[PDB]
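A.B. asks: This is the structure, below, for whatever I ask next.
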Amino acid sequence: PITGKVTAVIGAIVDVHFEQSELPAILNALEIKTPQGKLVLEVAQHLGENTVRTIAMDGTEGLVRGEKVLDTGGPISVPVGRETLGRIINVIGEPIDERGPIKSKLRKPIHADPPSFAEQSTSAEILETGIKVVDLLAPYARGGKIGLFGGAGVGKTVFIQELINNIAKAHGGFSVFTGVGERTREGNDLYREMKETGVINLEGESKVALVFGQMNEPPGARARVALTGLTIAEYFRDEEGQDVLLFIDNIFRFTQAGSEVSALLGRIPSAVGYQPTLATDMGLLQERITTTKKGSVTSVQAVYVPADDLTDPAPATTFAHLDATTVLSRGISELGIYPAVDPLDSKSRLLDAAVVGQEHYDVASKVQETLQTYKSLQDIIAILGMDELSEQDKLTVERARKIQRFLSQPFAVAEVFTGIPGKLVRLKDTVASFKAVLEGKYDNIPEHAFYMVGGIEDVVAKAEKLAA
Amino acid sequence: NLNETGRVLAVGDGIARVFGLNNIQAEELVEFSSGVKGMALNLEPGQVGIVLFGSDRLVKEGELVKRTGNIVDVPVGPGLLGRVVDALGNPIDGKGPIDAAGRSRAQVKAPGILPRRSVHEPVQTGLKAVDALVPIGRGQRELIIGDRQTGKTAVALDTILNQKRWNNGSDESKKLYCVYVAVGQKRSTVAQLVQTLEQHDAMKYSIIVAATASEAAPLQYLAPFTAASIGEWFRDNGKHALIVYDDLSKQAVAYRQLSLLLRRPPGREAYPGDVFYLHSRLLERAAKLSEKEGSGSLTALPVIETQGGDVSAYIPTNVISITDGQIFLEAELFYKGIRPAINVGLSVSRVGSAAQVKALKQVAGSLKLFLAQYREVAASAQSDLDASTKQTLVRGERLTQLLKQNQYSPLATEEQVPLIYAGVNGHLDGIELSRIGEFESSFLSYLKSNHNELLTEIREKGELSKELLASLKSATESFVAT
Amino acid sequence: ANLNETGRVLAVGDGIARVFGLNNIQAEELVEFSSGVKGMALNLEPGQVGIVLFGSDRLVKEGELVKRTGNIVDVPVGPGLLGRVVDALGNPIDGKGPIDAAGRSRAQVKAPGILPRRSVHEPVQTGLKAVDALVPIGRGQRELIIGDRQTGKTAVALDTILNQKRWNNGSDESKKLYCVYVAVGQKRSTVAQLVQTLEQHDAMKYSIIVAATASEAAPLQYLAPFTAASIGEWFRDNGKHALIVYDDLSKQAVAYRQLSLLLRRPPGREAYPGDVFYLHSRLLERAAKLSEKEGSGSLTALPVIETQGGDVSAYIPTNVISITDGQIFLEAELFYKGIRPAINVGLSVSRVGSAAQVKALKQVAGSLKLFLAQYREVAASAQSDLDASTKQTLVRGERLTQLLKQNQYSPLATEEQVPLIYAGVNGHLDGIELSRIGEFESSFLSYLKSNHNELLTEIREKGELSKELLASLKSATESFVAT
Ligand SMILES: Nc1ncnc2c1ncn2[C@@H]1O[C@H](COP(=O)(O)OP(=O)(O)NP(=O)(O)O)[C@@H](O)[C@H]1O
Ligand SMILES: Nc1ncnc2c1ncn2[C@@H]1O[C@H](COP(=O)(O)OP(=O)(O)NP(=O)(O)O)[C@@H](O)[C@H]1O
Ligand SMILES: [Mg+2]
Ligand SMILES: [Mg+2]
């Protein structure tokens, strides 16, 4: 049991002195016992003279110079395994749901090396998501990272939950949701909603692990939580072999936290006031989300854009790692289209002949082409009346309106809020379904047959029930 | 001695660097020879850095300093209602000692994830624009933000005034106790505020916590957390407190003073890396507690002053993202006579409908819409426009005018909904734009003499049935014709 | 404990270790810590040395022993690295075992002086219609690939490497071009995937990968391009030719900035140190074409820079432009329209390559440089009059714009290129629609191969257009177009 003594407390920075070379490695978790419970520090630097500088994971009010400090012998560790599913967990792996100890048998460090260059899967590949818009038009990369855009009131939470659900049923992979700087009020919402939707099931089996680093916690805590959430996600890949979803809400709050820790550590700020380690801080998180030979952790990360300036060093660094974006728009929502994904805005590196095959690409590029003139044609149809359209134009526009509505879809999780049955359309259907519509094989169907239905057979089934 | 005492090594700029005090707690309070107090923010090997609560002309090198053994606490309890206190809870209003239920610390763990419930009960501000378009619920943190002199205090203040409607009742679950934090303001400004509350008989349910412009930086820094704990007594005991932090711009300035003078590292705009943590620590304490935990709530109106409307500044950024929405005020609108000068298209309450009386939600549904469509077609307001656009323009002008309101005159919900209804539904179209004010006044009094039944139902039921709606429709046209 | 050969750690933080002893150490000597992690003696001071780490700070504690190495920062070099993937210090990362080194070169090697150089005159064939015709690169040149995120920068360099398969299978050693690709700051998976592409096109056997990826320590990223140039230099100094892609320098500069600020060097413009120019300039000066006496070798550099919001005037862009011998600028606007390669010709230039261009291309590139980037005069104005004269250049312009398009992974031989351009410049496309210029090109090359292969062969073997071949080429062109 290796002991030290607090020698300094300056806000969330705490210095501790030790005995000769009994010094904790940088990134070790240290512990002080407080009457609150216990305070964790993470070793940041070796200052010299057997003194190390640390970052606090909780408040430091009340500390006294000379107080004992215990070395854990390693980095912050977190429980891993199925006993984390359906539970709420903080940055230091403690349960914060008043539901008792995470009776997990193993624990792993949050700091760890990425899969080796040799361990790296060598061919990019689609993660089929069960969602038309995404699969067809902006498919997710397996072991990739995806930027989720647009703030609130666009069904982000239902969209995330549908993903947790589609992945677990279609690929039997679990999810980990990391609220990085999560607003306590909103975490409490999410938890209640997850129970209501089924994805957490306290009396049964849960599909998702919740890890929260709330806004009222010190930067140290907010910077590390992502890695907490990620470690749990890695265990499902490395030991259970699954294709795993990792949600990070919000990735910008990870950056800002490290900006703040860096500032407390005395480091001279870089451009725009971000930490000089902005890119490596980002790399140390991202490079761990990838496809090994065992599985993949794939991550859906919510991205805030400061000043709506996309060249700002935070998005700019983030974007470097993003394989796709899903752009949720109120403008798509206010036309009653659910999920409110924007088909023109949402983009993927993998919408590519080589990755998805020549079919998939061709179908999607036409859909894209179609919707594109229809967008510019919103301008003349608003002035010239409808009739003023040319032969191929008045058709594709009648058929665009038809595509634009076929991009809707009922979510199995929305079911409880809606009563409409939910549909997980396989990518296979999604491709043909859209190819056929584009070829004119369904022009003689009224638009409403296309709204809130799964695969083509439901456009068929629906239109026959509208008939009487 | 040295475990319990210290020698002043150096003093200057409200920083006392102190030798000894080897057993002191971080953030613990100290006492000096001359009697000036301070708190120990920097614990270092050689020394302790103490920030002073009073003029440092009172401190000298060599001077003796004692521990008090206490982290900053503050008295809390109902006995503070009607009182005006400094940041440590000393009475400053000449009304005698303050009776305390007990004492809470300045810094308190915000309620966790689990002991909460979704925001649902409204904080009725009395302000048509807010209650109709940017509704606030008990537990929520809603930011009042804008450039100087745009009406920010006024929004907070009409809100506090409006709580007379329940704070004179007997049903503790409906009452809303009020805490107002004056950070960095001038004393005569706090004095005049007090007088206003006194005149409208709102002091009885309010507590003023004042750390004004001449007061040492620590006290301005502390005042919010300290007021927060005062608020929390209500929350922890099955009641509902509203806390206004007027304002957080000035509190961030105070903390920056301390940090720069303690030589902690500076960052953007010279703020310390823990200025986000200061405000989030502070603001997560507003909360809507679970049924197990008593259903208490604390609702926060932090104020932020922007400079040139730049919400990307360091402190507004921090606070915009911590909170649940923005009420955005603007000089432009203000000068046009739109008061409160709320910019609808920039204001939001992420909570939204869940916190609105159902009646107001019923009539306002479309208000959100017409006004949205209004400010889109605005540049058209300057001859040739189809009857579609002429209409859109007619409507919006009037709905805008309906949202003007005098200061110190908050409206009951049952007074708000019929006014909003008339507009929303086109009963104001044929009425020249200058007469919308006198219309509101006359129409209200007419409903009060002739239709007290409709108003009583709106108030007592909170929803509008198709019978209420139909009744409302008739009574309106009735008046508009007349 | 010898304090001459050995040291004790005083402190470690911010990527620096402060070390006591090592009295015999040289400035910039590599050192070894207990954990096996390596470092570089950066600043020797009375009573201590400051060592920059090539790994995480976790891997070094206070009180630990540090061993001298004897060696200034260096790397393995030689033809034995071919087919191999290594880290910035030369360590294999490809699962394949110890590197087979002809010897070791320092990371920092001085540039060839004023004397040992000769003007570039030998083509680096990219196989990209737009680059070979309009921004010809010569062996020994430095040409910047610059543009925003996701604009095809890497594609342009990678097609160039894939294209070398043409000569690196022959015997004639002078026509061959070995390839060093440097990944600095990229995702491990990007690079893994890149290497698999290279393997699949059988390009890997003549290329070397040097990777310092996103999660690695800033100094490893700072260093990679330098150790990659010495690897590249071996070919140069031994009468052979090497192409080096620095993908990308923007990220190298960022890493360097990380190191300088933690070293507490004063932030300048955009927070970069004063020496961020010297960072690139010394690196890139090492590209060269050597004299007869120095064996005639060459190292050609293709550094990649990433603009933000398309601004080529930022500090780092202009620094590199003031070093290299030209730029290939890629516009995000063209890229989104489907014009790929999205080479903005107005803003692209090769300062020395014209000499080294294959004559055939030079001959059918008559003014194409001037004309095209000037059709841009009319084009921008077009959308005030339905003119007569300037309606022609709008139709030719549009055609050459499609001719310049090109699919990825499909680099094309010179003799496959010159006909397409001849057929464009002389207006044989004027009548054909836009949507068919794509199909025209594939079908036209088939026709040429089967029926007029004698002529392609002549273009390939002499590289010129004799009046007769010029006239014969006119013949075959007119025929196909008519049908
Ligand atoms: N609804 C209203 N109608 C008319 N006048 C108003 C209204 N609200 C506020 N005012 C006046 O406008 C001025 C600014 O309001 P105030 O509440 O002081 O804003 P503020 O943003 O706190 N300004 P300051 O704190 O001084 O930067 C005061 O003189 C108010 O009396
Ligand atoms: N000539 C081409 N024709 C068609 N598609 C292309 C071409 N070149 C590149 N692409 C595609 O366009 C995307 C961007 O190309 P890439 O070469 O990755 O550019 P980059 O500037 O290096 N992007 P990054 O480095 O990730 O910011 C890739 O998905 C390519 O597959
Ligand atoms: Mg004010
Ligand atoms: Mg690239």
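Numbering of chain B is taken from Swiss-Prot, so the residues present carry the numbers 61-442, 445-544, in order.
In case you wondered, yes, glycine gets a Cβ from its N, Cα and C as well.
Copied straight from Swiss-Prot:
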- B:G206, B:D207, B:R208, B:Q209, B:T210, B:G211, B:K212, B:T213: ATP binding site (BINDING)
- B:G291 to D: In ATP1-2; growth-defect (MUTAGEN)
- B:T383 to I: In ATP1-1; growth-defect (MUTAGEN)
A.B. asks: Using the structure shown, find which entry in B:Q209, B:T210, B:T383 (the recorded positions) has the sparsest Cβ neighbourhood within 10 Å.
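C.D. replies: Checked B:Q209, B:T210, B:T383; of these recorded positions, fewest Cβ neighbours within 10 Å: B:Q209.
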A.B. asks: Could you check which of the recorded positions B:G206, B:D207, B:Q209, B:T210, B:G211, B:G291 have their CB within less than 6 A of ligand 3?
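C.D. replies: None, by Cβ distance under 6 Å.
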A.B. asks: How far is it from B:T213 (ATP binding site) to B:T383 (mutagenesis position), counting Cα to Cα, in Å?
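C.D. replies: That separation, Cα to Cα, works out to 18 Å.
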A.B. asks: List, in sequence order, the same-chain residues at least six positions removed whose CB sits under 8 Å from that of B:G211 (ATP binding site)?
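C.D. replies: Once residues fewer than 6 apart are set aside, B:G211 (ATP binding site) is near B:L389, B:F394, B:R399, B:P400, B:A401.
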A.B. asks: Pop the Cα-Cα gap between B:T383 (mutagenesis position) and B:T210 (ATP binding site) into the table, whole Å please.
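C.D. replies: Between the Cα atoms of B:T210 (ATP binding site) and B:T383 (mutagenesis position), the distance comes to 20 Å.
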A.B. asks: Taking the Cβ of B:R208 (ATP binding site) as reference, which residues of that chain separated by at least 6 in sequence fall under 8 Å from it?
C.D. replies: B:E365
A.B. asks: Which of the recorded positions B:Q209, B:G291, B:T383 have a Cβ less than 6 Å from any atom of ligand 1?
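C.D. replies: Listed by sequence, the hits are B:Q209.
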A.B. asks: Give me the CA-CA distance between B:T383 (mutagenesis position) and B:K212 (ATP binding site), in Å, as a whole number.
C.D. replies: 16
A.B. asks: Helix, strand or coil at B:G291 (mutagenesis position), per DSSP?
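C.D. replies: Assignment for B:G291 (mutagenesis position) reads helix.
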A.B. asks: Sequence order is fine: just name those binding-site residues in B:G206, B:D207, B:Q209, B:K212 with a Cα within 10 angstroms of B:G291 (mutagenesis position).
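C.D. replies: Among B:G206, B:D207, B:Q209, B:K212, not one has a Cα sitting within 10 Å of that of B:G291 (mutagenesis position).
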A.B. asks: Near B:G291 (mutagenesis position), how many other Cβ atoms are within 10 Å of its Cβ?
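C.D. replies: Excluding its own Cβ, the number within 10 Å is 29.
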A.B. asks: With the ATP site defined by B:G206, B:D207, B:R208, B:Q209, B:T210, B:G211, B:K212, B:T213, which remaining residues of that chain have Cβ atoms positioned within 8 Å of the Cβ centroid?
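C.D. replies: Apart from the listed residues, the neighbours are B:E365, B:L389, B:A391, B:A401.
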A.B. asks: Where does B:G206 (ATP binding site) sit in DSSP terms: helix, strand, or coil?
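C.D. replies: DSSP call for B:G206 (ATP binding site): strand.
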A.B. asks: Which chain-mates of B:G206 (ATP binding site) that are at least 6 residues away have a CB under 8 A from its CB, listed by sequence?
C.D. replies: B:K212, B:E365, B:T366, B:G369, B:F388, B:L389, B:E390, B:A401
